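Peer 1: Could you have a look at this structure, given as structure tokens, before my questions?
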Amino acid sequence: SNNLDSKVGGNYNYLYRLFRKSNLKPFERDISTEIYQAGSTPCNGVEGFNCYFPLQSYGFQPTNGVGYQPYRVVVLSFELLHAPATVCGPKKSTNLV
Amino acid sequence: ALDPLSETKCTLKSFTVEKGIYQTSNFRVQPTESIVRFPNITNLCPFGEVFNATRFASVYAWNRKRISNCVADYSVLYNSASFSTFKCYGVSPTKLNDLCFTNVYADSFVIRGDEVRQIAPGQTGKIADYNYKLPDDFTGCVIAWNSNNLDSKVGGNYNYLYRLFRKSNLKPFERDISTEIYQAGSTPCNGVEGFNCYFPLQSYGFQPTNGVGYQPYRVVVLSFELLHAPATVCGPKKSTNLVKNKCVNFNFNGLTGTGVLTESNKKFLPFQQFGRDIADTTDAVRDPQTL
Amino acid sequence: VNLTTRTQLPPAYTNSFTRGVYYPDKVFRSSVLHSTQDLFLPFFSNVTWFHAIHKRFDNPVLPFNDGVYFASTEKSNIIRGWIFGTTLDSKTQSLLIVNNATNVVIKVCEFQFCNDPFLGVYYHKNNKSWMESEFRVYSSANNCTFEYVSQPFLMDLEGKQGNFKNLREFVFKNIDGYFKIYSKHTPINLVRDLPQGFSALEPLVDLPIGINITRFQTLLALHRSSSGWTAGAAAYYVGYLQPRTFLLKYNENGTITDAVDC
Ligand SMILES: *[C@@H]1O[C@H](CO)[C@@H](O[C@@H]2O[C@H](CO)[C@@H](O)[C@H](O)[C@H]2NC(C)=O)[C@H](O)[C@H]1NC(C)=O
Ligand SMILES: *[C@@H]1O[C@H](CO)[C@@H](O)[C@H](O)[C@H]1NC(C)=O
Ligand SMILES: *[C@@H]1O[C@H](CO)[C@@H](O)[C@H](O)[C@H]1NC(C)=O
Ligand SMILES: *[C@@H]1O[C@H](CO)[C@@H](O)[C@H](O)[C@H]1NC(C)=O
Ligand SMILES: *[C@@H]1O[C@H](CO)[C@@H](O)[C@H](O)[C@H]1NC(C)=O
Ligand SMILES: *[C@@H]1O[C@H](CO)[C@@H](O)[C@H](O)[C@H]1NC(C)=O
Ligand SMILES: *[C@@H]1O[C@H](CO)[C@@H](O)[C@H](O)[C@H]1NC(C)=O
Ligand SMILES: *[C@@H]1O[C@H](CO)[C@@H](O)[C@H](O)[C@H]1NC(C)=O
Ligand SMILES: *[C@@H]1O[C@H](CO)[C@@H](O)[C@H](O)[C@H]1NC(C)=O
């Protein structure tokens, strides 16, 4: 996507969660912006000792190397035999015998 | 799971229970709580004394502290508010506590705050290129604190020097004490000052009135190097209370298991911590703290 | 300087019966029969007979290979230690084990090769002395990649006569960088040759140095009233360790009753 998603020196519209207090379960979207608290010191929404701001941005520049070039990833998920399948390719049906 | 009678139908896979004795399952008591017993937290390497040491070597003259065969607890220094800033590369501060390190080199030196921002893997500038460079794989952390009430004094402190000029850029983990005069032009120098001949080393002006960015800061760079040799320095091991005569999940030193702990009349050899049975399954242990 | 005269003799062989038995690890087992495979000294093997007398003084350098068995019979504690390393010089990292009678010195530094690395004792006469004077082991130490110092102690350097009252049998090896020290010290009564008896060695400490040791030396102590130094009457043993399996018998307490070489 480096020909598209890369804007100037960085793109803040594409963000990610850098820090979390634990490992999130699969297929879970966490929108919480709460500050990570490592110790007992209350963060109260600001950075400091044992307090880090987890929300960060991927630097996107069209002149960056292939390591920093953003790759749009579409993960294809499916369920097997859990319901009648309504998505099937253009394979013409035949007669019943 | 409703009734023990219903457990017979589910085991036999039949809705009719014939007269007789049937074993429908095997009960097992799950552990109530986890027991953690670790060895004493003493016999450390004194990082707090080196970080809090009175005087340091120059950034080019930095002293290499060899750290081997001890335990390194980095949670105490981080939660004690004894530093001005905290920064790490590639590893979270909590992950370092669970890992063992083969060899650790503590890099001590004092530079101005405007020169601290240049400490990072593969960077440029005065201190990075000409003094101390960080490799791209450097796993350590950066910790600094404000020494302006200690390492600076009225009239200036000339003890802390730096290398201003060098004919090239230093490699990561390269200490060069060479005082050779940098030759700027085609004018010969050969260790003699003159036109295009300038003494590379320079002394930081340090006084208590300096600005925050220019204040002297004691910087301790922790070099974490994992070699083919076995790991020596390990993270902190915090022991907990001990529970006996109950079903628990216990982890003792590098041994884990689940059972009931009971003190018997057996006597291990002083050099043998763990016992085993005929099957090499541990039937007894010795506590890492108490004997 | 190496002693002028000495003697040159071929490596005469002796047979160690029960030597080479040790606990493979810190696992405790009692009243059971355990069998495991590790680097061991087989029974009735042909070891090389090393000795020190007032005109031979045989201290050759032997390769360590996988593992080497150590044994010594002492009176005056003539053994000063062992020098370990690949080239036994500053070209690589060398391990030093030496007893100065104050603190056991275990250090890995850059060592200057000592042709005749010993510790001499002079001026016995009246006021018999027997105290250390000069250290000829190494000239200097440089890149000390490893250092270890034990607790203070007091060693008796006074010469003894009669039967050998001390037996020191050691087993060293290297596995994935782990250097195991198996130490057992038991009193014996012996005139010459070797004592006959069973011994079970226990692990002392571990040295995770992670270096290859292709050669080793045996330190000795000399005394005179460096070509004029003499030595007492003592002998130590060296043998090669092989990957053999033993059957270890255990009593109620946990001490090995007997071992069976497979
Ligand atoms: C385990 O070791 C202990 C201590 O050495 C043994 O207890 C002693 O055994 C000797 C054997 O001659 C007796 O003379 C002592 O009176 C015993 N002392 C006590 C207080 O018991 C013990 O017998 C050993 N057990 C086994 C079976 O090896
Ligand atoms: C250094 O040690 C002294 C004495 O314990 C203490 O008062 C001081 O706060 C310490 N400084 C730091 C930040 O380590
Ligand atoms: C370890 O610390 C405990 C604290 O009670 C102490 O009793 C013990 O002697 C120390 N040494 C050992 C054996 O771990
Ligand atoms: C021992 O002999 C060698 C030559 O074989 C000689 O180089 C060395 O200097 C002699 N002894 C010492 C310690 O000098
Ligand atoms: C052991 O060595 C001695 C001396 O060389 C020799 O006489 C004897 O036959 C050898 N025994 C074996 C098993 O080789
Ligand atoms: C051995 O002990 C003596 C006397 O205390 C001391 O002078 C010397 O430095 C020590 N040498 C070593 C190698 O420890
Ligand atoms: C005996 O030797 C010791 C150790 O060298 C010395 O301290 C002491 O003064 C000597 N005494 C006599 C009587 O010579
Ligand atoms: C030992 O240290 C010196 C000085 O730092 C260095 O020149 C030498 O290369 C080091 N040892 C080895 C084997 O490189
Ligand atoms: C030890 O020998 C092994 C196998 O030849 C080799 O892979 C390794 O690099 C050597 N290590 C040292 C410290 O010489």
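Chain C is numbered as in Swiss-Prot; shown residues: 16-69, 77-247, 255-291, in order.
The way this entry was determined, per its header, is electron microscopy, 3.8 Å.
For all residues, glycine too, the Cβ spot is worked out from N, Cα and C.
Relevant sequence annotations retrieved from Swiss-Prot are reproduced here:
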type	residues	note
VARIANT	C:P26 to S	In strain: Gamma/P.1
VARIANT	C:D80 to A	In strain: Beta/B.1.351
VARIANT	C:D138 to Y	In strain: Gamma/P.1
VARIANT	C:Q183 to E	In strain: Omicron/XBB.1.5, Omicron/EG.5.1
VARIANT	C:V213 to G	In strain: Omicron/BA.2, Omicron/BA.2.12.1, Omicron/BA.2.75, Omicron/BA.4, Omicron/BA.5, Omicron/BQ.1.1
VARIANT	C:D215 to G	In strain: Beta/B.1.351
Peer 1: Under 8 Å Cβ-Cβ from C:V213 (variant position), six or more apart in the same chain: what's there?
Peer 2: C:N185, C:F186
Peer 1: Would you mind listing, in sequence order, the residues at least six apart from C:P26 (variant position) in the same chain with a Cβ closer than 8 Å to its Cβ?
Peer 2: C:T63, C:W64, C:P82
Peer 1: Fewest other CB within 10 angstroms, which one of the variant positions C:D80, C:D138, C:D215?
Peer 2: C:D215
Peer 1: Round to the nearest Å and give the CA-to-CA distance linking C:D80 (variant position) with C:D138 (variant position).
Peer 2: 11
Peer 1: Please report how many Å separate the Cα atom of C:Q183 (variant position) from that of C:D215 (variant position), as a whole number.
Peer 2: 16
Peer 1: Tally every other Cβ atom lying within 10 Å of the Cβ atom of C:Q183 (variant position).
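Peer 2: A 10 Å sphere around the Cβ of C:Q183 (variant position) contains 8 other Cβ atoms.
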Peer 1: Sorry to bug you, but what's the C-alpha spacing from C:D215 (variant position) to C:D138 (variant position), rounded to the closest Å?
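Peer 2: Cα of C:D138 (variant position) to Cα of C:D215 (variant position) measures 25 Å after rounding.
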Peer 1: Measuring Cβ to any atom of ligand 4 with a strict under-6 Å cutoff, which of the variant positions C:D138, C:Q183, C:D215 qualify?
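Peer 2: Those variant positions that pass the cut-off, since their Cβ is under 6 Å from ligand 4, are C:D138.
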